[PDB]
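Right, I'll just put the structure down here and ask away after.
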Amino acid sequence: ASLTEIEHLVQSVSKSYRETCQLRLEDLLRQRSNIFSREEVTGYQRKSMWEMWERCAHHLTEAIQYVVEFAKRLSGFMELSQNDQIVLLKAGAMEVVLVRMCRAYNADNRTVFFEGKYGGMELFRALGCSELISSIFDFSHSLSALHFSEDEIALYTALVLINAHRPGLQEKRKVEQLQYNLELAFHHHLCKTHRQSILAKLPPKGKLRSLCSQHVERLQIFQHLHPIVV
Ligand SMILES: Cc1c(NC(=O)c2cccc(C#N)c2)ccc2c1c(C1CCN(C(=O)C3CCCC3)CC1)cn2C
């Protein structure tokens, strides 16, 4: 593929991300000073695991929507079979939500944006899954260290979604081609921005997949005991 085709793909993913980023980076950064008081923290910690489950499920479904919209705006995604689209989204939408979380994470105080303010992992005490929440905080902490640009997130999360290795892909060669184009797009933009160094610093492919697997397992248990309608 020619260099203008690669650049166009970079511009496209970058534009698709801008339109589906949920909140602008500037807004998240600004609101870092808007932190929960000790009383608000105590408020959340006193809630039952069921009220906390409802609040986290509401936040995660709002997050998944923007990711679904992001995927729909990706070059060649709509062209795939409904089965192949679903295979890609069921496997990768939650992995993208985990990557996008680094933008609303503040490494200075180890806080996250949740329900209009910033709070530490102590906010999620009532859920009773401190190991899982501590692992999600660790993953966001390691990505925050990379100081990802908005276009770097766009390209990386596009590559999380467009994966030819997903079990159950019918049109596997189409997906292999789209993944190949996006990989040239990602390498090209990193060279143009003098950021090829981040490639080494990225999480091992298995890390994201394993953390998402753990997260979803926990959400499935909560769904079985206390279902929530979309
Ligand atoms: C909320 C959040 C953000 N905020 C955002 O991503 C955010 C919020 C509002 C606009 C935008 C935007 N744009 C981003 C960023 C980093 C985060 C989190 C969290 C939560 C996630 C939800 N929770 C769960 O699923 C538990 C896990 C077990 C079952 C329920 C508890 C832990 C952890 N870290 C590291």
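Here Swiss-Prot sets the residue numbers for chain A, with the shown residues being 265-494 in order.
We read in the header that X-ray crystallography, 2.5 Å was used to get this structure.
Heads up, the Cβ atoms here are built off N, Cα and C, so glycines get one too.
Per Swiss-Prot, the features are:
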- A327 to F: Completely abolishes transcriptional activity (MUTAGEN)
- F378 to Q: Completely abolishes transcriptional activity (MUTAGEN)
- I397 to N: Nearly abolishes transcriptional activity (MUTAGEN)
If you draw a 10 Å sphere around the Cβ of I397 (mutagenesis position), how many other Cβ atoms fall inside it, taking every protein chain shown into account?
20
Between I397 (mutagenesis position) and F378 (mutagenesis position), what C-alpha distance do you get in Å?
13
Reduced to three states, what secondary structure does DSSP give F378 (mutagenesis position)?
strand
Measuring Cα to Cα, tell me the gap between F378 (mutagenesis position) and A327 (mutagenesis position) in whole angstrom.
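Cα-Cα, rounded: 12 Å.
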Using Cβ-Cβ distances, find the residues under 8 Å from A327 (mutagenesis position) that belong to the same chain and are at least 6 apart in sequence, listing them in sequence order.
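When sequence neighbours closer than 6 are ignored, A327 (mutagenesis position) has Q286, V361, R364 within Cβ distance under 8 Å.
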Taking the Cβ of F378 (mutagenesis position) as the centre, count every other Cβ atom within 10 Å, in any protein chain shown.
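A 10 Å sphere around the Cβ of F378 (mutagenesis position) contains 16 other Cβ atoms.
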